Amino acid sequence: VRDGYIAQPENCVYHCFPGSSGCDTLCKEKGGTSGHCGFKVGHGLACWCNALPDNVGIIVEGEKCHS
Amino acid sequence: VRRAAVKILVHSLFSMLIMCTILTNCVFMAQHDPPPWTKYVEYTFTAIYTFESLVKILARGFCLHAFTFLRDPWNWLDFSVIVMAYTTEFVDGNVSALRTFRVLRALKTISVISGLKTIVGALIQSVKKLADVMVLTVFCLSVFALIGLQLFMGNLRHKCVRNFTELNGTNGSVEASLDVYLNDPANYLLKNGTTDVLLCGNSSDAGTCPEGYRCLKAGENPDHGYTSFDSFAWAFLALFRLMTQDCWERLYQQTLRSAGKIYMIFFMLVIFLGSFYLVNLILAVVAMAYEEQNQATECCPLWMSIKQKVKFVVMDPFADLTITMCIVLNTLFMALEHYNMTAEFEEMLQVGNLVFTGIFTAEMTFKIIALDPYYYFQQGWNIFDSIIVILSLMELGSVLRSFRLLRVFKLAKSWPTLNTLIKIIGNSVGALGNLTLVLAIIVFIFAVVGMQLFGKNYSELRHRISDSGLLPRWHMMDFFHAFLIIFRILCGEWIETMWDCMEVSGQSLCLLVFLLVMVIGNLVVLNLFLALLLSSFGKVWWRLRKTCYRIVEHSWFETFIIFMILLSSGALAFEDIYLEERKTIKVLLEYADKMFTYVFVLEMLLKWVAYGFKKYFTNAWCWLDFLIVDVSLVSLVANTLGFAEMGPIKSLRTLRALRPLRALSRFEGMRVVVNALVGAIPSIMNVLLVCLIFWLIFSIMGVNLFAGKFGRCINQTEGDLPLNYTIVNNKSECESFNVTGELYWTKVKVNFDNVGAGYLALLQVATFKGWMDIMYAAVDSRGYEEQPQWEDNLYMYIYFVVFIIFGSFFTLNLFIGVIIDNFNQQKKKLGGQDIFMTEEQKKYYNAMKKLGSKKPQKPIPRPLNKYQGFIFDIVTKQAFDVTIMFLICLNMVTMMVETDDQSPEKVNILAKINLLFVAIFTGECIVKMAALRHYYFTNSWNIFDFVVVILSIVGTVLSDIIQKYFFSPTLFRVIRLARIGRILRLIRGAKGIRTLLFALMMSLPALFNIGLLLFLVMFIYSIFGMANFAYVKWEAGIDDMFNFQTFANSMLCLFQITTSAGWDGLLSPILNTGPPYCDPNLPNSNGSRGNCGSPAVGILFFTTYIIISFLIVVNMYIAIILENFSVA
Ligand SMILES: *[C@@H]1O[C@H](CO)[C@@H](O[C@@H]2O[C@H](CO)[C@@H](O[C@@H]3O[C@H](CO)[C@@H](O)[C@H](O)[C@@H]3O)[C@H](O)[C@H]2NC(C)=O)[C@H](O)[C@H]1NC(C)=O
Ligand SMILES: *[C@@H]1O[C@H](CO)[C@@H](O[C@@H]2O[C@H](CO)[C@@H](O)[C@H](O)[C@H]2NC(C)=O)[C@H](O)[C@H]1NC(C)=O
Ligand SMILES: *[C@@H]1O[C@H](CO)[C@@H](O[C@@H]2O[C@H](CO)[C@@H](O)[C@H](O)[C@H]2NC(C)=O)[C@H](O)[C@H]1NC(C)=O
């Protein structure tokens, strides 16, 4: 598994909410078990989860945010 | 010896001795590569200067007295030069920069001449006046540099590079990684017909590389490396360029070719605000400063009988009218000169020449023997007339005949405006004679400074400054060429030679000297300009009539016709070369056009029956609308009843582009602005005539000097001038080698071969947009039909120098003088106070002035709380906002210290500081909201801080997302910089800047109306060109993106031209009619065949647009400066 904030397709960030319950379900949908808030500098607020396999992605930096 | 020193100091002979000393030392400094023969002349010069310094010291004759006579600011210069001479004499070590310091002596001329030192002293004060406005303009230039940085950071690095990165190069080093993609500029694409890398862009607007070439950022550097928008230094350079308009069309075209056409909005904000308004307020503060400065202060019977006989001859001269008409006829006669005159016509011209010489000799003799020889010794007018007589006589037994034209000037007696131009040319060396002398001394100093500092480098590094291995057309090795470089810089063309000098010498020194000459030279040129300016001063009939009157007076009808003319204008705008591509809209717009004709002729008949032919035709705009509807009705009736497609069918319908002209009749702004324009045509016309005659002089001179000497015979294999000395010597020689048709003897597009083509070349020279190839082919010219030698006739540059001076610096001076005169006259005749404002615009002017009252409300109420009272008392001190502004300036500097591909850790740290700064600003915002209670509603700068705080908090999140399909999303942080205006208001020292910016706010609506009329003019002319100049061959200024093939492209070209920029480059592909450039029949998407332009309509279009846009923008400047004078 890879540990980090969860991106938005393709190379972006997802978005957090004022609570650990916002994105827990999001980790369940892409293959995440844990869930709480997160912060990606330069791209903004996301939600951090763990136990994320390599089939899903994380916050990858460098190219752009493109969806 | 003390008294001797004093009595020789106050003596006036040794002062002129020193003068001649400095002047001969000047003639020696201006000499390059001097012989060792001179190595002792410098010793003599040091001897004389040291003698003078001695005389001074002895003349005071003490220790503190010698300290008093070296206390003088100027005498430090003499001390420094003598000690530097003693340095380079006694000891070596040798850096070659001390030999340059010899130019410092040329400044001693300012100390020895009486008013010279006073002039320079009074000039330095102008810099002390310009301090705050210079802070203002560097602030705006830095802001806009940040904007253009975040916008096009590393965008000019885009290159049309061949596609690469094929397969498994272990890892990616496969090209047949960055090593090749950078060292492969031969694998870049150069703009066709030039030597310039072809930019491109991701966006779906910018340039489009052809097949086999892809868009990337793997560009070594910009053109020479000095235009990139990254690295905020370079961006500040580029925007100083855009503010001085120097070659700004080049950066404009490059950027729009790389990023995308949408950014013409950025460039037009810069041009219309940065260039236009900031340059105008620089000029206005200089003008206000100089205004304050000017405010700071044989037998007796036979003898008597023949005397009475010549007196009886004298009583009836009746010659002034006849002699004047003979003068006019002589000018008209010499004007009939051209390139290919037949031998009998040359004989007739020379016969008339001799005839007029005889006539004026007869007049001179009759005058000297008839009235008085001593009077013709006295009266300077007749003196100069007799001088012209002697000169003509010397001519009759090249420039020999070129003195005849001086006879034109006696028309000044009956022509008050030509006499005003004479007044100006005289005051140039009169009351402003010492100012012109300051200018000449400065140009000399700078020419020799540049030649010393740069001649060795220019001569040794020629290989990297010129393609065909020779000298460059502009350098500083000689002194003539250095004078030419300084002249160019004085005219406004410095970036294109500063690039050369920096590619030869080095960034630091070259930048320093070229910026210095730019600033100082343009300052003294502006001072001379402004000084000259300020010195020159049954029943159903009436039933239906009532119904129709109600209709025409019904507001809904008027708004309907407004909507209709706007829709028609759009219909015009839909007339690109892609109508065959879309068949539906063809017929849709056909029906639309018929509907427009019908509704407008119906409005015509309605206005007819409502107001009657008399009260209708008594007005002007209705006459205009009548003309347009008449054109449309002729078009319609010719389209219906055949008899068309042979005469003025389309050749006549293109006047449809006059349709938008109905707008001005109705929009309250366009109407008043045009009323201000036409109301000055009787004053632009006489001055246009004065300029026409004064340029007729120079055009006849150019026919004398150059006619026929411009043809250049280039082979089709190359593309530029064949061999200087050999290969094809004469036109009669190049034809002898045309055994293969590769070679053509073609004139240069714009030449001196008539008085008309002479007028064209004079306009191109006087606008400084095109005068490069004029001067090049003119100086290269040696023989009447022989190939032009690469730099022969070099001193014919003096023709264009003297022209540029008189025909531009003085004709434009006359232009602006009479315009100020006519407008100051209009100001009193006008029922209102100031022109260019409608009633509603006037109302908004008054309301904004009532807003701009510096009386605030009550300071603050008390929170009555101990803790809140403490926070309020600590928050409401001046030092707190000083800390806040220090934070925002530190944020500015944080936003100056980033570039492209800077460093990943650097991006991380910069983002961290961004978040840290928005945190500090949220903190100050919440603390000010908790000051007492009323930050949310008290002051406007506070609510500005509030809204920018909100938007910044919103920022980062969507800033992640909107980098693409949008500009840089960090750009919105630049708005925070606008808060410095608060402390700009709350400081006490710099206060004129406040009134300056408020005057800009005051002049915004006038500029809005004038720019609206200018937009309408661009609209009309863009439709005119889209009809006319579409399909024109793509050449110097008309690219594959800047074009007339659509309305976007036409608006782009029209905008770039609006500032006179590059209009020579747009004209030059219009004019070329015929091979090899042009071709015969061509299959165009439209029936009109021929990829050429009509020279007649082309010159008409471009010249008339240049002049109209010139007048419009000068009235823009007028509104700006009249507001600046009202606030004065
Ligand atoms: C125009 O748009 C295209 C499509 O997005 C851009 O294509 C991609 O551009 C990047 C550079 O900006 C190319 O290089 C890549 O760089 C990364 C980081 O070094 C590296 O990991 C990659 O392996 C690759 O080298 C990328 O190859 C390219 N995409 C493709 C499919 O070729 C293009 O850059 C845009 N052009 C401009 C001037 O903006
Ligand atoms: C134009 O240039 C030609 C080329 O020099 C000259 O005509 C003669 O050319 C031959 C070719 O070598 C020379 O030997 C002659 O000396 C040239 N004539 C003279 C008088 O020198 C001449 O300068 C020009 N000819 C014409 C017809 O304009
Ligand atoms: C050299 O010969 C070529 C062709 O033999 C000339 O080109 C012609 O130039 C005229 C000038 O208007 C055109 O009308 C013709 O169409 C051109 N013919 C072509 C392109 O095949 C060329 O002008 C000649 N050069 C000289 C100096 O006489």
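Since chain B takes its numbers from Swiss-Prot, the residues it shows come out as 121-212, 214-297, 304-424, 699-798, 806-945, 1190-1780.
Recorded method for this deposit: electron microscopy, 3.3 Å.
In case you wondered, yes, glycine gets a Cβ from its N, Cα and C as well.
For reference, Swiss-Prot has these:
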- B:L869 to C: >1000-fold increase of sensitivity to the conotoxin GVIIJ(SSG) (MUTAGEN)
- B:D1612 to N or R: Little change in voltage-dependence of conductance and decrease in affinity to the sea anemone toxin anthopleurin-B (residue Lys-37) (MUTAGEN)
Over a break of 7 residues, report the distance between the Cα atoms of B:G798 and B:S806 in whole Å. 13
Of B:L869, B:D1612 (the mutagenesis positions), the residue whose Cβ has the fewest other Cβ atoms within 10 Å: B:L869
How long is the line from the C-alpha of B:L869 (mutagenesis position) to the C-alpha of B:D1612 (mutagenesis position), rounded to the nearest angstrom? 48
Since the deposited structure skips 6 residues after B:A297 and picks up again at B:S304, how long is the Cα gap in Å? 11
